[PDB]
Amino acid sequence: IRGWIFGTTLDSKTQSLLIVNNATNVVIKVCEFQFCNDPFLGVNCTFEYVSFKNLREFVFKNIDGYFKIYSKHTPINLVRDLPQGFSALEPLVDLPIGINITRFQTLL
Amino acid sequence: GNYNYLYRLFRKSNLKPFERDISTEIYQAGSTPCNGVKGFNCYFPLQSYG
Ligand SMILES: *[C@@H]1O[C@H](CO)[C@@H](O)[C@H](O)[C@H]1NC(C)=O
């Protein structure tokens, strides 16, 4: 799992978000995209930004033109499914991008 | 006249706070099957001050 896409049509007709993680960096961009649907192949210009044991958790929300991301990482012993207990997600990033999102998709 | 400045005259819904939307898709007010051109009560969404 290496990223996400967000928007309405996702492709061509409107702006859409792209989030990609490549272990060297996180790359974030917003365009009228027609981009690749599978970043495993590695093994318009409205905004741009750069920076089973592991449970990685995230929250994404869009409010007043800002796209908030929160996260947490924890190791888990029972890898079967979401383990019973409590742990709170700290903030990551808060993108000033202004886009109408109704749909999203994950990148493998 | 300077036509390099435009404003959107029509949209299907109002913008939320700091919402941004540059897509020039045709706005339809009539029953017209416009399919991406101007026509009877069917409109290119941007206009200019000139
Ligand atoms: C966002 O876009 C969809 C069409 O793709 C539309 O139905 C929705 O009303 C838009 N949001 C607002 C607040 O108008």
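Residue numbering for chain A follows Swiss-Prot, covering 101-143, 165-172, 186-242 in order.
Including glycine, each Cβ sits where the backbone N, Cα and C put it.
Quoted from Swiss-Prot, the note on mutagenesis experiment A:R190 to K is: Partial loss of biliverdin affinity. DSSP assigns A:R190 (mutagenesis position) to a strand in the three-state reduction.
Cβ neighbour count for A:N234 (mutagenesis position) (all protein chains, 10 Å cutoff from its Cβ): 18. Under its mutagenesis entries, Swiss-Prot includes A:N234 to Q with the note: Increased resistance to neutralizing antibodies.
For the naturally occurring variant A:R102 to I, Swiss-Prot gives the following note: In strain: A23.1. In three-state terms derived from DSSP, A:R102 (variant position) belongs to neither a helical nor a strand segment and is classed as coil. Around the Cβ of A:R102 (variant position), a 10 Å sphere holds 15 further Cβ atoms from the protein chains shown.
Around A:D138 (variant position), a 10 Å sphere centred on its CB holds 9 further CB atoms from the protein chains shown. Reduced to three states, the DSSP call for A:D138 (variant position) is coil. For the natural variant A:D138 to Y, the note given in Swiss-Prot is In strain: Gamma/P.1.
Sequence-distant contacts (6 or more apart, same chain, Cβ under 8 Å) of A:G142 (variant position) comprise A:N122. Record note (Swiss-Prot) on the natural variant A:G142 to D: In strain: Kappa/B.1.617.1, Omicron/BA.2, Omicron/BA.2.12.1, Omicron/BA.2.75, Omicron/BA.4, Omicron/BA.5, Omicron/BQ.1.1, Omicron/XBB.1.5, Omicron/EG.5.1.
The annotation that Swiss-Prot gives for the naturally occurring variant A:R190 to S reads: In strain: Gamma/P.1. Around the Cβ of A:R190 (mutagenesis position), the number of neighbouring Cβ atoms within 10 Å comes to 9.
While the structure shown retains the original residue, Swiss-Prot records the natural variant A:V213 to E with this note: In strain: Omicron/XBB.1.5, Omicron/EG.5.1. Secondary structure from DSSP puts A:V213 (variant position) in coil.
Packing around A:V213 (variant position) is summarised by its Cβ count: 10 other Cβ atoms lie within 10 angstroms of its Cβ, all protein chains included. Record note (Swiss-Prot) on the natural variant A:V213 to G: In strain: Omicron/BA.2, Omicron/BA.2.12.1, Omicron/BA.2.75, Omicron/BA.4, Omicron/BA.5, Omicron/BQ.1.1.
Quoted from Swiss-Prot, the note on natural variant A:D215 to G is: In strain: Beta/B.1.351. Less than 8 angstroms from the CB of A:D215 (variant position) sits no same-chain residue that is six or more residues away.
Among the recorded positions A:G142, A:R190, A:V213, A:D215, A:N234, the ones with a Cβ under 8 Å from a Cβ of chain B are A:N234. For ligand 1, the neighbouring recorded positions among A:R102, A:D215, A:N234 are A:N234, by Cβ distance under 6 Å.
Across the structure, A:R102 (variant position) and A:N234 (mutagenesis position) place their CA atoms 23 angstrom apart. Note on proximity: among A:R190, A:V213, A:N234, the recorded positions of the record, the Cα nearest A:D138 (variant position) is that of A:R190.
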